[PDB]
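S.K.: Quick one: the structure is below, questions incoming.
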Amino acid sequence: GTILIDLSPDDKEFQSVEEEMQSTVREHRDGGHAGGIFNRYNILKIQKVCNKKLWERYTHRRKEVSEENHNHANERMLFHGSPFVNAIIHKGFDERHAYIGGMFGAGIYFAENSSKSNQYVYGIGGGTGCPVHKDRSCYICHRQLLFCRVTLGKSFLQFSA
Amino acid sequence: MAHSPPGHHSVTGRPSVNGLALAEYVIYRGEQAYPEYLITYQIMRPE
Ligand SMILES: O=c1cc(-c2ccc([N+](=O)[O-])cc2)oc2ccccc12
Ligand SMILES: [Zn+2]
């Protein structure tokens, strides 16, 4: 039930997603090891993901959280990078997209920094880099990230290195 | 998949050393996210 609609680079919606992508790049403490060495991206395509069933699943749960948190879903737009992006867009997030060894337990992780999610595109720690060249810092191969609508509700605050 | 801490719907990882890092978040139910945009890109070699 998923269809992908291409956005024109002229569309203000394309532009505001691109801007969030570019403006949230930072330097990482691994010096580029996991995600590569870069200060910005070349954006090749942005597509809107439409799946009625997955959308209503999302909104049904959003309402539940909202009613548990003084009518405040605490919804954000956040980045997610994963080897499983194609399963995610067709079947939704589930158990199988969790980070079992993440510092905040086994759950599904999202970032405000696009460059942080970029570190997971080829796997945890960048895996072995791109399929074609085995290069975590590959400048040739096409990468994909998700920009996602996320319900946080009442969020537990963990201070941390 | 683990559970949220009792009485919470998610975890926020707040950076407490790297002054430039933004926050990271964790949810424990798939239904709390919708994958709205697919962005295809390349990283660019600095000059
Ligand atoms: O975008 C993210 C994807 C992932 C991630 C982690 C593990 C898997 N996995 O188990 O294959 C997938 C994506 O982890 C993050 C951690 C911190 C911030 C953002 C992310
Ligand atoms: Zn490559």
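We're sticking with Swiss-Prot numbering for chain A, so the shown stretch reads 952-1112, in order.
Just so it is clear, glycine is given a Cβ too, placed from its N, Cα and C backbone atoms.
For A:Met1054 to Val, Swiss-Prot lists a mutagenesis experiment annotated as follows: Loss of activity. The Zn(2+) binding site annotation in Swiss-Prot covers A:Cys1081, A:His1084, A:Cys1089, A:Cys1092.
Tell me about the setting of these features in this model.
M.R.: Sequence-distant neighbours of A:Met1054 (mutagenesis position) (same chain, six or more apart, CB under 8 Å from its CB) are A:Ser1111, listed in sequence order.
In the three-state DSSP reading, A:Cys1089 (Zn(2+) binding site) counts as coil. Sequence-distant neighbours of A:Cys1089 (Zn(2+) binding site) (same chain, 6+ apart, CB under 8 A from its CB) are A:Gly987, A:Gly1080, A:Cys1081, A:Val1083.
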S.K.: Going through the recorded positions A:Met1054, A:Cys1081, A:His1084 in order, which have a C-beta under 8 angstroms from some C-beta of chain B?
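M.R.: Only A:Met1054 pass the 8 Å Cβ test.
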S.K.: Tell me which of the binding-site residues A:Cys1081, A:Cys1092 sits in the most Cβ-dense spot, judged by other Cβ atoms within 10 Å.
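M.R.: Max Cβ neighbours within 10 Å, all protein chains included: A:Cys1081.
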S.K.: Around the C-beta of A:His1084 (Zn(2+) binding site), how many further C-beta atoms are within 10 angstroms, looking at every protein chain?
M.R.: 12
